[PDB]
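Colleague: One structure coming up, written as structure tokens, with questions to follow.
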Amino acid sequence: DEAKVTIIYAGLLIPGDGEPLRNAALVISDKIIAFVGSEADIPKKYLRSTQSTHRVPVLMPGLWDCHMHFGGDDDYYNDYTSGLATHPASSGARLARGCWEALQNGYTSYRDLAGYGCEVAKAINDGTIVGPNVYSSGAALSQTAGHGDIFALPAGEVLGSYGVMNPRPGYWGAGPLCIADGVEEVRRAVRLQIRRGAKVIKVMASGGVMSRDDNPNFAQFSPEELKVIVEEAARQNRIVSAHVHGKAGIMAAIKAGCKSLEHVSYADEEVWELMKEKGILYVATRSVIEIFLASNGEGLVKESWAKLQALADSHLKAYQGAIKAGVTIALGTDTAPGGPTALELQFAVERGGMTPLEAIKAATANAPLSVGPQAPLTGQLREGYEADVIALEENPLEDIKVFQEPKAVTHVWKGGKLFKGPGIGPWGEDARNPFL
Amino acid sequence: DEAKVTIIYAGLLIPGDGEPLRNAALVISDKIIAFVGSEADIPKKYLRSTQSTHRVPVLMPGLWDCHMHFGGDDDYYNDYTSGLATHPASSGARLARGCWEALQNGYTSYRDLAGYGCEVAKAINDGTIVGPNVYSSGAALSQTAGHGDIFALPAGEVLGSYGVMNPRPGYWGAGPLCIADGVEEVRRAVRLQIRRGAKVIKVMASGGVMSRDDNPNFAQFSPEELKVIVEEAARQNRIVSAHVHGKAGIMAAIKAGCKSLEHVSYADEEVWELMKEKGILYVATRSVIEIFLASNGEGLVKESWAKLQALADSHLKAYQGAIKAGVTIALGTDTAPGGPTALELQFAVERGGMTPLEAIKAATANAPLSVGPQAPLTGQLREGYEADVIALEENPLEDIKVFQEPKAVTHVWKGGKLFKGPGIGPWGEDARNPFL
Amino acid sequence: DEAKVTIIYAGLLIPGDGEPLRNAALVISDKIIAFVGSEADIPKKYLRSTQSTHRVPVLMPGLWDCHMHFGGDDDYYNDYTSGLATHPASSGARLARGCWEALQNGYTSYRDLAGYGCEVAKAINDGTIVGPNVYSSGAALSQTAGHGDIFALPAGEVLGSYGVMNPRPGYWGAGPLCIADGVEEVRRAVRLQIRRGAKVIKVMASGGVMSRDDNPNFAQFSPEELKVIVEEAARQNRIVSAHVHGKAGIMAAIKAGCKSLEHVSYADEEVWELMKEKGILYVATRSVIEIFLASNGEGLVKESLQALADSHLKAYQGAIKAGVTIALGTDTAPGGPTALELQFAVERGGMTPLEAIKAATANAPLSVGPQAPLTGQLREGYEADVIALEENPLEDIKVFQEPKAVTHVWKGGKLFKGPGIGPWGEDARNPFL
Amino acid sequence: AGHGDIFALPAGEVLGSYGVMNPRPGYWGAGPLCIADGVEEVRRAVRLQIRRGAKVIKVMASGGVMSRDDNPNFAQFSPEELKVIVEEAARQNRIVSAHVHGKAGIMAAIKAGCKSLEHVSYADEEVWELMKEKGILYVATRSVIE
Ligand SMILES: [Zn+2]
Ligand SMILES: [Zn+2]
Ligand SMILES: [Zn+2]
Ligand SMILES: [Zn+2]
Ligand SMILES: [Zn+2]
Ligand SMILES: [Zn+2]
Ligand SMILES: [Zn+2]
């Protein structure tokens, strides 16, 4: 019948791309952004129709983390074994709390690279719980003995749970991990994730630090296997995000047509010029490294000295030079939902050497590039884009660490609906118990 | 010893291709058509030998529906889940009633694109029941997460029932659906249907509206997989019929060598010129769209807004322009046997804009192109062609909706045997209880 | 909505139990029988309300066959192998034709002892097709190496298809046959049939002739296994029907609590007194024997008896003479020559036509015990399953072998065959529109 | 074929998911439902729940209305099977709660040693005196009906 209009005046309006605005105003018609500009120039059309108005210090688009892991693991096992042993109900319950906190922190979009993102996003989407927009990969695809693999378990236990062969009862094809070997098997692997509703595909294209036995210098999967994985994704209009450390894996991922790279630890002059020339998103995921450098190995298994300082330093140079060279960048934390995503911003500025303005851009305007065609117009405060907007109390351009205080976010709009705000309940506005 | 001759004089004789005839006569020696021409010019040879004679107002060849679905589903589940849950005995019993009604309506040939057509055609062929000529594909071949897939069930349950791996007791390889991924698996899939006696192969080469999660714009299967499927069919002298909506799937099906396309919703100038240049049958299957547009979504699941009006309109333009451009066309309803196939005729004329004469041609003379080399000489009232002939009471050229009245068909000949006629029993002429 | 009343006047009315009536009348309110008595004594309240009347020569209740086999096998394999190889879709299609012919012959109830009766009764019940009332056992339960078994196949192929272990895709638990060994396995076997909706349970409690290698003198299953099978049925208010030939199997079935016996070929004085004292239904199934004695065996496997044929006759005859409750079963596919069993009742067992009609009607619902409604008799309150004839069967019992001789067929008070009534019965409409 | 059973699915799909035979990947033994037939199988069924940490055991001891095809008048499981289920629970200091409607199922549950009954729809004079004399909890669950 009639559009639901909300007007928001802002002391400072940070739009995602382009300079921030002073004493500006933004309008929301229903689910989308109807106006952005200085407070003076608001259409009178909207002044007449609105039924809601807020004034806030700082206004900016909703934040994205682009590397998240919907695990909800039990705290029993230190390594990936928890992934398999944890019953998905326990995981689901925990992932609820995490998605809440995420939203409560102004994170309105997540790209889940391994986990139950697909299965949980439906409890979000029927409104049984609340959370960011979730763009899941279903399971990460890994070769046998790949970064995905659980080396501490016998191969049979692992491939029984996560292989693409021998269908069976017990939610075959719907785990955090998917082990495929060969061109035939990777086809089913890609397709099994699409079946769950995945909006991006994740591959382990090089060795990793979290897996116990495997070496990050070396590539994983064949060029043959990766080409197919990309093509399979491309046909359903997904893109592939590749986890890579060594240069070998990085170049294989680029050759195959992957469009997002994670960590990219051994990126050098050649890699940056490529990622630009080919328009590939670089996601450093620095948080993990800095968290554990400071931890000095609390929380990890002793074989995760793999990260070392050779890796830690290389990784930094890669991120820094990528910035300097002008590679498109977005921000990922590599943690559970509700984890300290805000940190990545800090490290963008302090370690990569961005301006706060650019770090905000990597968290907002650029972040939807992480799912390519599955993204709407969003991550920016601009007419026509999706009304995912948040309001602040302090100016992040002065202090970027402001995001690490959840109370500093006062208003949270996702799809033009208000989930956190003054005298707004824990499950957002006009909330009602879905079980009645 | 001696040929069984039947003479039929007709007020109007509509032959399938070429102008209709006035006050004509047709002869049947045994299983085939011995003469067509004006009543005056009957060979005296036949006048001397005949033991049967009928005069009817209108005479035309037996009708074909070219997209039918031998499911016989229980009415319990709304989606494809019924396909798996329904015991094939229940389906078989129901498909009997359907085949009867079909014949009773002057449908003497069906092309079953997914279902038990092969398994039921043997109860027809031993004469335990009666029905049209059935040309089944056995199961429709679909990729995992394809249009064939039952998304509401766990992947394991589905691939256990319908995969081409892990042979087992319980009629492995003989369902309504067949899920193959990769070049190796599609080979067995094609071959499993041939094993059942299938005379055509059906692929889902694009997303569909009836399946819950998948998007009709995008292609399905690899070009690699489809090439093989075509070649496998070609070697046994079958052809492949491809279900396609988006242009992407349409062009992939054409490149692979498919020779029938279903729906073809996003066909445009480029597609029509191809289907002609390459001699590919276009089967619109409009009934489904119009039935549910009028229903306004009664009978469907809420995620079948996929059809939308974007799809519904596009589809119409495709069909219309295909007609205008002179693409070879045949008629398919996409329903169970006994369903309202007669409707498709109406929509041919009223929506596609055919003349009634051309709509009859798409239901008769063209329809055997739908199975290529597996077709005899049939679907036309012409010397040497198979004696599948029906008689009417009213002239369909004046009113095409006449077919929607089953009583308007008074005589039904299949293989020169009379199944419906004056004082002819429910199981046709010289019928006897097969269980004595 | 007012009750739909139909009145039928009859020259002769044969009610099932009790003497037949002359110049009688019967009323049907909706699904059930509202009045039976002489034409004179019809309640006037029904004369005022009826919207239909018929007059027919002979009126009697709808017929039952109590041993039927919903197989719909392909004609390729001559033994039980056809059972496994035939795709159930082919079977279903065929079983449709059979059920039609059945109804068209005045058979309004069938007890299917092995086959797809449950799965097909679904297509009957939603009215997609027509057929008698079906009371299926799902699969017949047999031990390994039992009468059920397909000896010509390797044991693994058979138990993969029909065992109660190793669930899998492909309609596990829903075949013509079910092989269980041991007390634990027979519990699942009984239960798997109930799952399909079965209203009776069938066991092979002795060797048979239609299986390739087993001997009909010997018992099958353990007393232990049968006791459990009975108890499992009893808990869901089914009863067990046991196929038995040798005395050994017969007495084991009776001891376990089975309430219907099939063939009962070696029944003697002791068995008859038991079946009466315990109230167990005797179903001879003579048709098979006489069909193949006349065939001189053509159509069977060489492992088919003239000794057995005689014993079987004596059992049936003496059972009749001794007054055992009897019903009639042909042991064929639906549509098959059930009418014959009547003829043999009279001519071989030596019953009067009246008693043979009673075994096909009034007694026949005893074959499913508590699963039976009030039916199989033309009597007030009983279910309106009624048929009409042209000739008097009491004079010639062979009249049933002529399907035209049945002119009217009412099942559940709905008319499926009658004057100017279509092939799928009255007010029929294409279910696919 | 119990109240737990999903009748609209083929039996194999159901027992693959919920049976106590054929262990496999995919959280075998950890669903909403557990189908056991026979004394040997019910032992594992009770035990599989304790494995998950369960503090009570639930049996369907009669037909229900929320399952598609089964009749609430009739009992379910054998007295034999229930006795074992109770004993298995008792050994780990759990008790058994039985879902029952028909008197047949109610009395079989009481005889086996169940200590909580659900719905108890056909309870009468005899059942009440028993539940008191034996100290069995009655839980009506009226909400569903109303
Ligand atoms: Zn990673
Ligand atoms: Zn990661
Ligand atoms: Zn289609
Ligand atoms: Zn279709
Ligand atoms: Zn027998
Ligand atoms: Zn038998
Ligand atoms: Zn309950």
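Residue numbering for chain C follows Swiss-Prot, covering 45-348, 352-480 in order.
Placement of Cβ uses the backbone N, Cα and C atoms for every residue, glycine included.
So Swiss-Prot says this about it:
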ACT_SITE  C:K246  active site
ACT_SITE  C:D378  active site
BINDING   C:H111, C:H113, C:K246  Zn(2+) 1 binding site
BINDING   C:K246, C:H287, C:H307  Zn(2+) 2 binding site
MUTAGEN   C:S135 to G or W  Affect substrate binding and carboxypeptidase activity
MUTAGEN   C:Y160 to S or G  Affect substrate binding and carboxypeptidase activity
MUTAGEN   C:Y206 to S or G  Affect substrate binding and carboxypeptidase activity
Colleague: Which one of these recorded positions has the most other Cβ atoms within 10 Å of its own Cβ: C:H111, C:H113, C:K246, C:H287, C:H307?
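Modeller: Top count of Cβ atoms within 10 Å goes to C:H287.
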Colleague: Determine, to the nearest whole angstrom, how far the Cα atom of C:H113 (Zn(2+) 1 binding site) is from the Cα atom of C:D378 (active site).
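Modeller: Computed Cα spacing between C:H113 (Zn(2+) 1 binding site) and C:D378 (active site) is 6 Å.
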Colleague: Considering only the recorded positions C:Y206, C:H287, C:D378, which fall within 10 Å of C:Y160 (mutagenesis position) when distances are taken between Cα atoms?
Modeller: none
Colleague: Could you check the mutagenesis positions C:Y160, C:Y206 and say which one's CB has the fewest neighbouring CB atoms inside 10 Å?
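Modeller: Per-residue Cβ counts within 10 Å for the mutagenesis positions C:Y160, C:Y206 bottom out at C:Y206.
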Colleague: For chain B, give the subset of the recorded positions C:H113, C:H287, C:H307, C:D378 whose C-beta is less than 8 angstroms from one of that chain's C-beta atoms, in sequence order, otherwise 'none'.
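Modeller: Nothing passes the 8 Å Cβ test.
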Colleague: What's the CA to CA span in angstrom from C:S135 (mutagenesis position) over to C:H111 (Zn(2+) 1 binding site)?
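Modeller: The Cα atom of C:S135 (mutagenesis position) is 18 Å away from the Cα atom of C:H111 (Zn(2+) 1 binding site).
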Colleague: Out of C:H111, C:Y206, C:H307, which of these recorded positions is nearest C:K246 (active site) by C-alpha distance?
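Modeller: Checking each of C:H111, C:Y206, C:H307 against C:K246 (active site), the shortest Cα distance is to C:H111.
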Colleague: Going along the chain, which residues six or more apart from C:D378 (active site) have their CB under 8 A from its CB?
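Modeller: Those within reach of C:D378 (active site), by Cβ under 8 Å and sequence separation of 6 or more, are C:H111, C:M112, C:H113, C:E306, C:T329, C:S331, C:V332.
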Colleague: Specify the count of other C-beta atoms within 10 Å of the C-beta of C:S135 (mutagenesis position).
Modeller: 29
Colleague: Give the subset of the recorded positions C:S135, C:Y160, C:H287 lying near ligand 5, defined as CB under 6 A from any of its atoms.
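Modeller: What lies within reach of ligand 5, judged by Cβ under 6 Å, is C:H287.
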Colleague: Rounded to a whole number, how many Å is the Cα of C:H287 (Zn(2+) 2 binding site) away from the Cα of C:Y206 (mutagenesis position)?
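Modeller: Here the two Cα atoms are 19 Å apart.
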Colleague: Which state, by DSSP, holds C:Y160 (mutagenesis position): helix, strand or coil?
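Modeller: Its secondary structure by DSSP: coil.
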Colleague: Look up C:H307 (Zn(2+) 2 binding site) in the DSSP assignment and reduce it to helix, strand or coil.
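Modeller: In three-state terms, C:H307 (Zn(2+) 2 binding site) counts as strand.
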Colleague: Using a 6 Å cut-off on Cβ distance, which of the recorded positions C:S135, C:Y160, C:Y206, C:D378 come close to any atom of ligand 6?
Modeller: C:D378
Colleague: Looking only at C-alpha atoms, tell me how far C:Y206 (mutagenesis position) is from C:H307 (Zn(2+) 2 binding site), rounded to the nearest Å.
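Modeller: With the alpha carbons as reference points, the distance is 25 Å.
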Colleague: Would you identify the secondary structure of C:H111 (Zn(2+) 1 binding site) according to DSSP, in three states?
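Modeller: Once the DSSP labels are grouped into three classes, C:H111 (Zn(2+) 1 binding site) ends up as strand.
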Colleague: If you take the centroid of the Cβ atoms of C:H111, C:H113, C:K246, the listed Zn(2+) 1 site, which other residues of that chain have their Cβ within 8 Å of it?
Modeller: C:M112, C:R155, C:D156, C:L157, C:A158, C:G159, C:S181, C:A184, C:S285, C:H287, C:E306, C:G376, C:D378
Colleague: In DSSP terms, helix, strand or coil for C:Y206 (mutagenesis position)?
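Modeller: C:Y206 (mutagenesis position) sits in a helix per DSSP.
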